[PDB]
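Everything on this sheet refers to the single structure shown next.
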2 protein chains.
Amino acid sequence: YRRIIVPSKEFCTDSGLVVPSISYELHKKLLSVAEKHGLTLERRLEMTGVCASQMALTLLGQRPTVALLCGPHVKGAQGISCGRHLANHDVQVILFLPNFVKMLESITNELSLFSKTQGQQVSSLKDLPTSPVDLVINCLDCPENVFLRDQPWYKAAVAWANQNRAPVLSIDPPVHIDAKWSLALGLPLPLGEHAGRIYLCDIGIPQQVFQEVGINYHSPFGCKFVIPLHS
Amino acid sequence: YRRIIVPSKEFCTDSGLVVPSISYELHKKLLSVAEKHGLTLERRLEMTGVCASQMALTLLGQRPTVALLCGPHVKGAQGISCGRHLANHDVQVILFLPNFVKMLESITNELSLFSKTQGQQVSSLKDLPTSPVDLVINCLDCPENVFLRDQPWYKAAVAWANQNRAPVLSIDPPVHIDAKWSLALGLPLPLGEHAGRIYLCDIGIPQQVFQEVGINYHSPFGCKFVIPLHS
């Protein structure tokens, strides 16, 4: 039944527990409270990295190949963290990331860690394998970067993901490339049918943090860190 | 065969890959290099937390009960992080931690995060369940705290773990309480038969960090973050 209560969409787990959707703002505010209460950005990034990589690995089954399409924003950095963890586990990670002017700390740190792996970083779409890869991970869009959707590298990246034939995993995709699987973090946004097979990841938000932002929360995860969700 | 080469004991995986042991100093120096190369303490603590909790959960199978025996050192903090993650997943976590004078940052932060969960923190052994719990997790000992072994709370804690009947998981135990399972981190120390069923956890050390401390490394994990090891 309904264990989580929010003050829009409604998903359920394999056990039929109802996990509701939350607005983008409520999601950001929840993340802002956690960070004040200890769970830093680089702590979330590390965990998201691990858990996302663990899901990606399950989806994977010579070494498999994963294409990583990240943007110059905090959603992109999540993908990098994920990419790094996969590269650790003998997966051929090739990460696409466009160059930028004003440096982004989250990206800075995650790239630096990525450097030390055998994963490959590219700033071109033409440096990616012509032959379909095993999995494409998409972290191209941050909802606060409204105008970045019109970019030539953006439309060209979108074009690449769609021509490769490889199935797409979208980590923390926007509400509004067809993803085969989409991964939500902590709590889902009201994700549409465009999102495909929807999963929810645990980012280690303590139960009392939810109650502070007015959410009666009871963990829908059981004993898994990534769970499938249904409509 | 032998993929990892070190410049003592030798374990092998289910696939028969040989993973060798490393000295405590080499282990600390490896951790010291990673931290310089980006992977901070709180990043390792977060990941160790997740992966250790994931193992503990596998060992677990009304809500199950886990007793958490942590010391006032960085090994203790690992246990707290683990405890916090379990408490997130509807496990009854009761954490034993003795009071101390000079405050320990790692513990400070992890306790603060633990606070926000429904997990219970105690400084007494008499506050723990009289009826055997489902699992006891032991992080009582840091090898640099030589003299802390003689402590009255130490000998009394050791006494508690042994009288409960519950199986013991020792996360990052010393080389020299009988653990049913012991978990090593990144690379194992030459752990003796006293350690019991030995597993190796991934703490997200990039391949190039190993080569800097003179270790030709190839990931023994395959696609798991915790693996069993054999002699």
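We're sticking with Swiss-Prot numbering for chain B, so the shown stretch reads 258-264, 268-321, 333-447, 453-507, in order.
We read in the header that X-ray crystallography, 2.8 Å was used to get this structure.
Here the Cβ of each residue, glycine as well, is placed from N, Cα and C on the backbone.
As given in Swiss-Prot:
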MUTAGEN   B:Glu306 to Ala  Abolishes homodimerization and RNA binding; when associated with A-310
MUTAGEN   B:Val310 to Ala  Abolishes homodimerization and RNA binding; when associated with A-306
For B:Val310 (mutagenesis position): DSSP state (helix, strand, coil): helix
Å between C-alpha atoms of B:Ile453 and B:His447, the residues bounding 5 unmodelled positions: 12
Cα-Cα span in Å, B:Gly321 to B:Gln333, with 11 residues unmodelled: 13
Anchor-to-anchor distance, in angstrom and between Cα atoms, for B:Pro264 and B:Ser268 with 3 residues unmodelled between: 11
